Amino acid sequence: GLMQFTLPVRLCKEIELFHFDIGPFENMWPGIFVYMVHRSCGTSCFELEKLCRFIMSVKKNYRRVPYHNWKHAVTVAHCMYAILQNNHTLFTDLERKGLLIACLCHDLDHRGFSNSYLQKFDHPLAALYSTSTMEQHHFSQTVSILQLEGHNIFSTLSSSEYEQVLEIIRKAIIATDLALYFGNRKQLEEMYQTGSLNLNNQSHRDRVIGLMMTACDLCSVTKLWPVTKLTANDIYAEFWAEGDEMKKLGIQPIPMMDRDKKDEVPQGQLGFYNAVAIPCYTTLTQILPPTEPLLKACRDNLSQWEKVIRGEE
Ligand SMILES: CCCCOc1cnc(N)nc1OCC
Ligand SMILES: [Mg+2]
Ligand SMILES: [Zn+2]
């Protein structure tokens, strides 16, 4: 019970910052997550025995893919930690329990292919789940690991509280489907502008939670330029793999997934920062002002991509 996780001085300080990078030491990632849970939620939220077992079954069910891997899981969970920590009084007990677990679990058993390629390949999962294919699968994988004997980290919640947290985790994971974000953020932009936004309205909380999930999921664009740049290599490694497989289906992929069209990548990132990232963190900073550091980091990285195109790097 009195067993606290303590990090080295540089991590203990840097971890509280939005732009924290969890480092190349995989065996430190569990303790970093448990440390974030203990300070976000409490030393009591979970039986340390069951959480540790949970964490390690979750790790085992991520694959060895260039981007959608165990590192991505802990990285997305860390972004949520900083949002939660900078917004102490806005989220309930069950939300702070749910959302970190939601983030660690959000890409379980990812193969490195989009919902598009699953449908064109005619993968079994595309017949099981017609929309948000991989995200319904990710949520299914979370339930199954929660159901392994000794793994139920919520065991100590009432029937209602348990369904409340599963519900938060399900919507949280489904919201990571980027196809759903555009309408989520538009709706949120309207509600905030017309003043109709109300955090006592569950429908409204759901939408704000969805946007937080998108913000955390995309958080590689809110790191320092060297992390953002080296992570982009992992992202495009998956995209080029998927384009290769599209070509094997006899379909010419979109230039973003064509490894012949690598020159178009810098311009590819401008479109993405302007179309997806900046809007996402703009509305987030409007609804939760203390998350402004993410928009600032995103704007700087937009500048760094501009400077790449202009041949300055
Ligand atoms: C397919 C997953 C959706 C996340 O897509 C991205 C995330 N972060 C960056 N820097 N670029 C992305 O695509 C840009 C072409
Ligand atoms: Mg995903
Ligand atoms: Zn993800």
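Note that chain A carries Swiss-Prot numbering, so the residues on display, from first to last, are 724-1036.
According to its header, the structure was obtained by X-ray crystallography, 2.2 Å.
Including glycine, each Cβ sits where the backbone N, Cα and C put it.
According to Swiss-Prot, the protein carries these features:
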type     : residues               : note
ACT_SITE : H791                   : active site, proton donor
BINDING  : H791, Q992             : 3',5'-cyclic GMP binding site
BINDING  : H795, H829, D830, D940 : divalent metal cation 1 binding site
BINDING  : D830                   : divalent metal cation 2 binding site
MUTAGEN  : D830 to N              : Reduces activity 1000-fold
MUTAGEN  : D830 to A              : Loss of activity and of zinc binding
Alpha-carbon distance [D830 (mutagenesis position); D940 (divalent metal cation 1 binding site)] in Å:
10
Please classify the secondary structure at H795 (divalent metal cation 1 binding site) using three-state DSSP.
helix
Fewest other CB within 10 angstroms, which one of the recorded positions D830, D940?
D940
Could you check what DSSP calls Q992 (3',5'-cyclic GMP binding site) once collapsed to helix, strand or coil?
helix
How many Å lie between the Cα of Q992 (3',5'-cyclic GMP binding site) and the Cα of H791 (active site, proton donor)?
18
Can you name every residue in this chain, apart from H795, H829, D830, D940, with its Cβ inside 8 Å of the center of the Cβ atoms of the recorded divalent metal cation 1 site?
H791, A796, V799, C826, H833, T899, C939
Integer Cα-Cα distance in angstrom, the residue listed as 'active site, proton donor' to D830 (mutagenesis position):
7
Neighbour tally for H795 (divalent metal cation 1 binding site), based on other Cβ positions within 10 Å of its Cβ:
23
Enter the number of other CB atoms within 10 angstroms of the CB of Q992 (3',5'-cyclic GMP binding site).
25
Contacting recorded positions, sequence order - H795, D830, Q992 vs ligand 2, Cβ under 6 Å:
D830
